[PDB]
Amino acid sequence: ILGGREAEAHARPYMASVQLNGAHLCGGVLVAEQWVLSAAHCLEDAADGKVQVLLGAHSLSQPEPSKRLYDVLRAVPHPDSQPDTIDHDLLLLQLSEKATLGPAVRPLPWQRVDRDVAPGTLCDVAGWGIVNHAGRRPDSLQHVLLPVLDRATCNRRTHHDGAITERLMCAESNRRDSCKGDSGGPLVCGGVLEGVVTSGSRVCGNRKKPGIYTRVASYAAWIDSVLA
Ligand SMILES: NC(=O)c1nn(CC(=O)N2CCS[C@H]2C(=O)Nc2cccc(Br)n2)c2ncccc12
């Protein structure tokens, strides 16, 4: 998270850290007792390595009572997801067992009505992604409040030149933005999950290249299908 603040410990109990060989890769969001929603291309180049989902965390390294690790029993990517496109950038991870729920571990209600978040709405994006262009990896959870950007502006040739479909959404990226590692992380508006940070490589912190987030409501039927 570029231009953010360290988040209040365990204030976002839905926050998950998708890790490979005990190293953070992507953010994730607890949507059910045994399901974590993330971005499609997070497990890319993972291959030979231990994939695990860290729950109840604030510091990635320090001991915390709430901190628990889960094996991934099943990894369900969206059927139409491909590394060449930023489209259908969703991944549903089934944990080995149901999450031990508590004040620091709680699933987030996600948007089940396909209606765009009104431009200018302030949304909260959190994660353990890089905090500066050099690439500083933060130990503790960071977060930033960003206003939702009008798709028309976002699709300008100077911006994402039409790449932003009706299934995607934008947020402002003027210094304060999401970045490498924030992928698969949640975009929350009015305490409801609205978007999922894309896992597609992009330029961060430049205002003319807005942050891209997958609209969960746009994939509500698929998510329901998998979870059931
Ligand atoms: N949404 C983004 O801004 C974004 N996502 N990605 C993809 C992305 O972050 N990922 C997809 C493969 S696993 C994950 C990734 O590269 N994670 C990572 C790498 C180094 C440090 C940290 Br903390 N996290 C970007 N890559 C480069 C620049 C920006 C991004």
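Here chain A follows Swiss-Prot for its numbers: 26-253, in order, are the residues you see.
Just so you know, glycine gets a Cβ as well, placed from its N, Cα and C.
These features come from Swiss-Prot:
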| type | residues | note |
| --- | --- | --- |
| DOMAIN | 26-253 | domain 'Peptidase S1' |
| ACT_SITE | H66 | active site, charge relay system |
| ACT_SITE | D114 | active site, charge relay system |
| MUTAGEN | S208 to A | Abolished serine endopeptidase activity |
| ACT_SITE | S208 | active site, charge relay system |
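Checked against ligand 1, the recorded positions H66, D114, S208 give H66, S208 in sequence order as having a Cβ less than 6 Å away from one of its atoms.
In the shown protein chains, 27 other C-beta atoms lie within 10 A of the C-beta of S208 (mutagenesis position). Contacts of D114 (active site, charge relay system) defined by a Cβ separation under 8 A and a same-chain sequence distance of 6+ are given as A64, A65, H66, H103, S106, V221, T223, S224, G225, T239, in order along the sequence.
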